[PDB]
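Engineer: Quick one: structure below, then a few questions.
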Amino acid sequence: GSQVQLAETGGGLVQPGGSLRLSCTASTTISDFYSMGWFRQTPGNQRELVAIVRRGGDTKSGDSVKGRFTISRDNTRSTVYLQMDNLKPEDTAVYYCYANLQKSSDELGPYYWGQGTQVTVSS
Amino acid sequence: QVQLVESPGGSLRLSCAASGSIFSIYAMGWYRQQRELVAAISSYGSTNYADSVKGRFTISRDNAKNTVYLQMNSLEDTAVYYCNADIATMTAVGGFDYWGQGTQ
Amino acid sequence: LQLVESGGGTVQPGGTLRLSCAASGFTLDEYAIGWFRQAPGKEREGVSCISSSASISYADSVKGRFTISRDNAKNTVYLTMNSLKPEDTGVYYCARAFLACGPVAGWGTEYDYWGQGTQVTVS
Amino acid sequence: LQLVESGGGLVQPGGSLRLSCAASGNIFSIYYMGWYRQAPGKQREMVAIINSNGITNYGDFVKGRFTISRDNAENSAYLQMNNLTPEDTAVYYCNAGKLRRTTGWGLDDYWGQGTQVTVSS
Amino acid sequence: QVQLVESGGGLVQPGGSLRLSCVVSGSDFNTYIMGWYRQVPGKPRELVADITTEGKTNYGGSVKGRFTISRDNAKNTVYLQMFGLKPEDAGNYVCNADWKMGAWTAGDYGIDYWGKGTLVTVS
Amino acid sequence: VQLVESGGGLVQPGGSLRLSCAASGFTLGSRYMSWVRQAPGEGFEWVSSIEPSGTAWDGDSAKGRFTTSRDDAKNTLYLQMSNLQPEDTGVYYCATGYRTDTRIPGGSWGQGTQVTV
Amino acid sequence: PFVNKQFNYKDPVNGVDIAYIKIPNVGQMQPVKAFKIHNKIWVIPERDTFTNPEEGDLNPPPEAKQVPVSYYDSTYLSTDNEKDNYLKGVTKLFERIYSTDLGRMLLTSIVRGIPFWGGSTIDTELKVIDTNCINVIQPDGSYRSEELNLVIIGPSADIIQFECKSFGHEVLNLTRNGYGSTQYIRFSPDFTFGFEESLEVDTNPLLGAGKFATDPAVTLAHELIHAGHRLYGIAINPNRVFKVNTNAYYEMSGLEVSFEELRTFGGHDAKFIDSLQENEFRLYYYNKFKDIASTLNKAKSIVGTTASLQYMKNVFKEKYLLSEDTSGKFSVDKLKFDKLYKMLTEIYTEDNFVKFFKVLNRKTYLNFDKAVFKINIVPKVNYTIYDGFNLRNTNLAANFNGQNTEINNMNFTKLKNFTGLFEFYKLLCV
Ligand SMILES: [Zn+2]
């Protein structure tokens, strides 16, 4: 296998209304990566897409973080940064880094996931 | 139904035609008799000859007419030359070999 | 889903027996059938096997004497045993394996179903 | 495909701006054209999309202020933005969709460089 | 091969009653899942009532508990008793002889037998 | 394979309670486990499940209120219930498998624990 | 008989043919209830929101950005009755395909097309690949890794976007190196397309309403042909493409069709791939089969199974129809390769299934779908295994009256007219 590994940093406790930033650095260059971003899996529920960016720079985001979750990608440093504002207790979840290395839309290309980073929001 | 029809130091050209309700043919070949293989042509042009007739025998095939040709030149080779064809019928897709009577 | 062996019995040396292996639970076009035997007190050994594409294998102990055949219409694998010797005494089992045949010795769990067997004595 | 954008910049609140975007094919190649906008911190909302059949879709924030047009001859779209409010300050990306038939009917999303629009004074 | 002839159709007034009967030839009547379908041109056959090999009766939506299906295995006959007939019940009533072919029924294939039908009319 | 649930009883409406199940004869972290409940005179209702990976899955029977955990050291499964309602009254079982709805040959159950509210 | 058991969706699990499964490639999905209708063939009667993490919801795009041929209904396949009817409809289509010798041969090739055991870094060791397996949860709570060939899954957001996909390897191209990989087909038996009888009509985007409905058995056989190509690793690269020049409306739209789709339909469409490109692919995949036989001959150890190495070598000898000499060495006979290659690429075509089913169908892939209909093939009064919609000894038996959406109008409920979304082609009549 290719053995791509993703390294997550920056997930702790924050209070309602506060902000928090997550970063994910890959072991290799993230240029030919079809997409790379963040998913979250709230306790007991299915994993949902937070926000990812593709090779061109367009960002795809879920509906439950509008006006709050901003994402940026840096190919030179091989890192994706996720910024989250106006945090609500519903946002308490495990945030997984995500990288899709599709060679094409023909095959469900190799998916790489981070080990998971806990983000808890409580007063 | 379906059946087949066939037609020293010299030249001879053999041919074999298939007929009937044919739904594709996979591989046709000539056999000679104990019977051994002498030449086998595929539907894509792949050939396989026995060492006895390598070089002086040429097998060819036309798919639009379902006919195989065997050009024999510079003739131990005196025996019965059979025609084999793996013909698929619509009720038996991809199977069953077929033979003729065999000419001298 | 059953595999039954039939046709065993007692026969003089030099006699011939044809054993049948009826598959009453599935179609054989996807399964190879291997014939095995277990001598009195000895370990079970492999006799023969026929593949889903009618690829036949025998053991060094029965070549030229035994013949294994295939009847897909009646879903039965036969074993015609000729030139019988007293050393061929034992219980003959037939087992199924997906698509391909296993080795006549040192096989694994590819034979995922075995019949109860039939008894063959040569005296 | 190549998209060229035009006509961004700074506007007084209540003023008007007309964005432009030209595509490298024709209306039969490009099925839809339009505009998205990326707020400072609010995902990437859809502003206006027009179809080759004339079907239009505007974001809920538009409220009849913006009208999207398409010139079929030169295969270019225009977005006339009237009564621009400070909360319309964002970067507006031209969007285009190429009709595909390679492995069935489909559309390829192709984006532009993006032009800054700032409603401030 | 096997034929089904239906009888007992005619004219009836709103609220009247009728008795339809169908005799089936052959030696496999006990195998059959007998039933009655209303055959309408341009529309698929709709199930009025059927009965299984052991006698369990199932009825359609329009019957509203007004019909009764019975089978006499000793006569190879099935019966459809109709009470309180409305003009919506008019049409050709065809008898059906289905049977189980393993995972699927014979009509699902469908090689089941269908009669020509007896006509029921209201005024 | 033995499972013994414990920790039921009475809880006035809106409270909490922590149910536990002590396993033996198998590693609990190596199988899919489930929490199942049953009201008097009704069928079973799947409450929750947990993967060998530790990922839990809550059904609509009680989502957002309940959390399913596991202690690998003590080989014990847990069901942390909160905001209880009379609809949650019943015998709560811990059964092997995922989304266990009924008694299936091969599956293992405990004898259950009564939870009344 | 292809499906021996009659599955009901609410039947309890057993860990054998009915169970909750996780797919190793995703792993983030919650387990879904799956049914094993045959050897190496599973069915998951749910909307596909789990295989692709970037396609995890059924939300449709805005109306203007929707493909002209598309249909969206987030409530479809959400109830237990829809899933149970989905399951019975898919199995019924499998039997209808199996009822023809062409379909029986295709399904046989699919079953024995086990993806290759070539995932080990050691060149002399055979190892399974995570792409070609699923985790089958047992009533014990334990999970069993089971290798498989094909999975039928419900559609994603676009209900009528049927396709045959597979998970990609990190290093290898499993679909184009002879290895093969487990195929996942998004498909629905509850919908079908509306086409037109005439060729000049069906290939014109401006006229046509969907007078005849596609037999869903043909639509399923189409994606099965894609799965057959990909299970033996002989699929043509999707970038190898024929730019259409026969249809004027295709031309002006810049439309192009992949060689894989043209090969899958067969008929006259397969002739757009010239003989030089066909020889390129055949010789290419012949060397791929040669590499597999070479790897098998160098195999000395096997890992991850209690099965013997000789069995695994013989398994892939059976799949690729290799030849074995007295020494036990494997070789690829090129004539037997041409037989298998022609069966997968020329025999198993959509056009041939139309001939075997004796139904009306699109006469080319280079056409314009006219509409989409809601259908229900489960009742025997609507659809049979041997006859489809053209029920024998009825008025539907002649002239394809069963597929006629006006004659047999009660079997087809039009949901969306695609012709109205192709009306932009009116602007080239200036
Ligand atoms: Zn296709």
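The residues of chain G that appear here are 2-431 by Swiss-Prot count, in order.
This entry, so its header tells us, was determined using X-ray crystallography, 2.8 Å.
Just so you know, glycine gets a Cβ as well, placed from its N, Cα and C.
According to Swiss-Prot, the feature active site, proton acceptor maps to G:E224, an assignment based on sequence analysis. Look at Swiss-Prot and you will find G:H223, G:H227, G:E262 tagged as Zn(2+) binding site, backed by experimental evidence. One mutagenesis experiment named in Swiss-Prot is G:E351 to A or Q, and its note says Wild-type KM for SNAP25, no protease activity, about 30% less Zn(2+). Among the mutagenesis experiments that Swiss-Prot reports, G:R363 to A, H or K is described with the note: Wild-type KM for SNAP25, about 75-fold decrease in kcat, no effect on Zn(2+) binding. Quoted from Swiss-Prot, the note attached to the mutagenesis of G:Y366 to F states: About wild-type KM for SNAP25, 35-fold decrease in kcat, no effect on Zn(2+) binding. While the structure shown retains the original residue, Swiss-Prot records the natural variant G:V27 to A with this note: In strain: 62A.
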Engineer: Measure from each Cβ of the recorded positions G:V27, G:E262, G:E351, G:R363, G:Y366 to the atoms of ligand 1 and list the residues where some distance is under 6 Å.
Structural biologist: G:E262
Engineer: Using Cα-Cα distances with a 10 Å cut-off, which of the mutagenesis positions G:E351, G:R363, G:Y366 are near G:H223 (Zn(2+) binding site)?
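Structural biologist: Within 10 Å of G:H223 (Zn(2+) binding site): G:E351.
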Engineer: Taking only the mutagenesis positions G:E351, G:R363, G:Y366, which one has a CA atom nearest to the CA atom of the residue listed as 'active site, proton acceptor'?
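Structural biologist: Ranked by Cα distance from the residue listed as 'active site, proton acceptor', first place goes to G:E351.
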Engineer: Round to a whole number and give the Cα-to-Cα distance in Å for the pair G:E351 (mutagenesis position) and G:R363 (mutagenesis position).
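Structural biologist: With distance taken Cα to Cα, G:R363 (mutagenesis position) is 10 Å from G:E351 (mutagenesis position).
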Engineer: Need the DSSP three-state call for G:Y366 (mutagenesis position) to compare against my parser.
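Structural biologist: DSSP assigns G:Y366 (mutagenesis position) to coil.
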Engineer: How big is the Cα-to-Cα gap, in Å, between G:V27 (variant position) and G:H227 (Zn(2+) binding site)?
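Structural biologist: Roughly 22 Å, rounded to the nearest whole number.
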Engineer: Looking only at Cβ atoms, how many others are within 10 Å of the one on the residue listed as 'active site, proton acceptor'?
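Structural biologist: Neighbour count, Cβ to Cβ under the 10 Å cut-off: 21.
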Engineer: Rounded to the nearest Å, what's the C-alpha distance separating G:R363 (mutagenesis position) and G:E262 (Zn(2+) binding site)? Just drop the number here, would you?
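Structural biologist: Just about 14 Å between their Cα atoms.
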Engineer: For the recorded Zn(2+) site formed by G:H223, G:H227, G:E262, name the remaining residues of the chain with Cβ within 8 Å of the site's Cβ center, in chain order.
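Structural biologist: Apart from G:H223, G:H227, G:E262, the close residues are G:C165, G:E224, G:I226, G:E261, G:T265, G:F266, G:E351.
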Engineer: Where does the residue listed as 'active site, proton acceptor' sit in DSSP terms: helix, strand, or coil?
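Structural biologist: Going by the DSSP assignment, the residue listed as 'active site, proton acceptor' falls within a helical segment, counted as helix.
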Engineer: Would you kindly determine which recorded positions in the set G:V27, G:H227, G:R363, G:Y366 have their Cβ under 8 angstroms from any Cβ of chain A, listing them in sequence order or replying 'none'?
Structural biologist: G:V27
Engineer: Report, in sequence order, every one of the recorded positions (G:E224, G:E262, G:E351, G:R363, G:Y366) having a CB within less than 8 angstroms of a CB belonging to chain D; if no such residue exists, report 'none'.
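Structural biologist: Cβ contacts with D, in sequence order: G:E262.
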Engineer: Show which residues of the chain containing G:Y366 (mutagenesis position), separated from it by at least 6 in sequence, have their CB under 8 Å from its CB.
Structural biologist: G:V258, G:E262, G:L263, G:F266, G:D270
